[PDB]
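Here is the structure we will look at, set down as structure tokens.
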Amino acid sequence: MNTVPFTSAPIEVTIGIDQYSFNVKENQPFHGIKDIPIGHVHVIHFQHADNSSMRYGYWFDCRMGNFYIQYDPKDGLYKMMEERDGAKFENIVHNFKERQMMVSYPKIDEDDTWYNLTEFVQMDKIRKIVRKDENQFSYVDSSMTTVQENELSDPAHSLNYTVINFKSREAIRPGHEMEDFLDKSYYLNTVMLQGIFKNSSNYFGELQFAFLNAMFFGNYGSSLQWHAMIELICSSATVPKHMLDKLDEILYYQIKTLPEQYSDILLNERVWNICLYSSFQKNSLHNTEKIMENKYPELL
Amino acid sequence: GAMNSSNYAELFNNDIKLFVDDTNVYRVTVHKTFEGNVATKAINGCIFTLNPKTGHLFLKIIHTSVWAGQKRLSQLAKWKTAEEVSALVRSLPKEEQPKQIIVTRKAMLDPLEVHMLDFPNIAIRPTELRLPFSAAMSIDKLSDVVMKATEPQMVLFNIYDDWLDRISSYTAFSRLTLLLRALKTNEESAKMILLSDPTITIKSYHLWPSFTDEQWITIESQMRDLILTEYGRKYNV
């Protein structure tokens, strides 16, 4: 069980750790989060009480280093940093734990929700989508644009998701225009899976990362990417049985976790109606279709 | 974006453009089978691809053989239209290629956009205009070349005959649309108006009769009266 200590909390903030959230008051003796499960990526995220503009946060994996949070009064944000001195770090964490100045990652023993949202998400793949190679953790916020959004502006602060575009020469083989537009199997299986992702695990990891940035930060480009990657599968007549069954599970947990009050801004009516009711895979997503029809019958 | 009454002069500027109408590509007769079920029999069709400034009509004849053993023909017909327009553009010298292609039906936008990905500088647009190009098969010489075709064929016409010697493109297009609207509304009455005086003939190299300027004004009036007469008949107004 790993720990992300905080130097202090000088500004009132809502702190997210994965799907959990805690309100901290201005100058409250909050010194961090303990008992963080090893084996998963994690996201620690922030919304300031005095300016809800900019949700921002840090993707990290405690296996890769010792990370802490320190408020920067110049840049006005809680920053993640790495502590290279193992013994200094262990000594700080022991003191804060002894004085019970840390909140406990509040995982229920039965509860596989975080595993189920992050099954395919790996820190090494996050670090290729979010490029800042001097840090082992990745900063994301509300306003960061995608490479595809910047094509349609600062490249260093961009989300480098895989560009998916149904009306592109990459998506459409010369001489198979109708075939490739109406059945995206070529684009899914040869171009994206064999060509770019190498396997369904990397494809699912990107889809799951896109959903979590959409949900936790309200990142609009992330929401577009999540829907494009769902639509590419649902619009393909030929998909491996194992990929369809896994996609059903992935989407079920995403729809289960989504706050009901955010469904109107996070779910695209066109894409979900098309995927569940018109697409080649309209009858392949049993679990997802059932939770969508019971939780969000309005959207459909 | 979409072409309407707000930007109507754009049709007659010096930017090469084509209208594409797919409404006569897939044509069928519906009939009873021996067992009392219903079946369709395809007949020859055509793509109507028109430069509104020059009058040049690229009439691609669609022979019934292109449907043989194909499914979902109304869907395939849009993609075959887009394939043929794409092939026509690639066949033209660069200086003759259009800068814009306007489709008369929105259902042609995605098929044409996908076939023309190699031509990112050619704009594919819809139109808010209700154009009567479906009535092209009411022009006897165009109907004749389509129905006689035994194989796929492209035929080039000038749909304005020699009118651009005497009138602007704007006026020629207005005359064409009024003639086609009348032929679409009441074909028999329109053809009666065009052919009722034997002394005015259609030249071998023309589609329409050889009307003088004064005779065209009379014809245009009779066509407007036909459209208004039919509108009164339809709506009992």
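FYI, residue positions are counted from 1 along the chain as it appears here.
Structure determined by X-ray crystallography, 1.5 Å.
Heads up, the Cβ atoms here are built off N, Cα and C, so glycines get one too.
Neighbour count (other Cβ atoms within 10 Å of the Cβ, all protein chains): 22 for A:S236 (mutagenesis position). Mutagenesis annotation in Swiss-Prot: A:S236 to A (Swiss-Prot position 253), described as No effect on interaction with PRP8; the structure shown retains the original residue.
In Swiss-Prot, a published mutagenesis experiment is listed as A:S236 to D or E (Swiss-Prot position 253), annotated Disrupts interaction with PRP8. In the three-state DSSP reading, A:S236 (mutagenesis position) counts as coil.
Measuring straight across the break, from A:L152 to A:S153 at the CA atoms, gives 10 Å, with 4 residues left unbuilt in between.
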